Amino acid sequence: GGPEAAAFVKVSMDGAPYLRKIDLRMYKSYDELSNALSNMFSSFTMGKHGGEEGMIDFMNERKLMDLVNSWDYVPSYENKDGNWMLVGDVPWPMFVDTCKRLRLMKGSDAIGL
């Protein structure tokens, strides 16, 4: 049993501005989720109008350096309990359902911003 018809998860990035919702019901597997979110998330920071200040080419490029440079940080989400868990920590079946809030931990907040 699970969303498979109605799922909602928010998405934010510590530091740089990020706000969007998604449906995991679309992806019953963490694999497609990761791909769907990976592609969908990139779309968010991509548009004709947006971080014209350079946050589009500034915060975005810092992410790669920040991730490896700050390889101490890894993606983690909040379950129905509200506890933070690093991606892959809890079973996908439990995650897809409890899936309430998702936020990728990025140490770039110091470099990207």
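To match Swiss-Prot, the residue numbers of chain A are left as they are there, and the shown ones run 105-217.
Every residue gets a Cβ built from N, Cα and C, even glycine.
Record note (Swiss-Prot) on the mutagenesis of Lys114 to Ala: No effect on interaction with ARF7. What Swiss-Prot notes for the published mutagenesis of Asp118 to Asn is this: Suppresses the axr3-1 phenotype; when associated with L-88. In Swiss-Prot, the entry for mutagenesis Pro121 to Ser states: Suppresses the axr3-1 phenotype; when associated with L-88. The structure shown retains the original residue.
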**Study point:** Rounded inter-Cα distance in Å - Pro121 (mutagenesis position), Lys114 (mutagenesis position)
**Key:** 13
Review point. Tell me, how many other CB atoms lie within 10 A of the CB of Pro121 (mutagenesis position), whichever protein chain they belong to?
Key: 13
Practice item. List the residues of the same chain that sit at least 6 positions away from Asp118 (mutagenesis position) in sequence and have their Cβ under 8 Å from its Cβ, in sequence order, or write 'none'. Key: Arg207, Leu208, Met209, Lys210, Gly211, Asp213
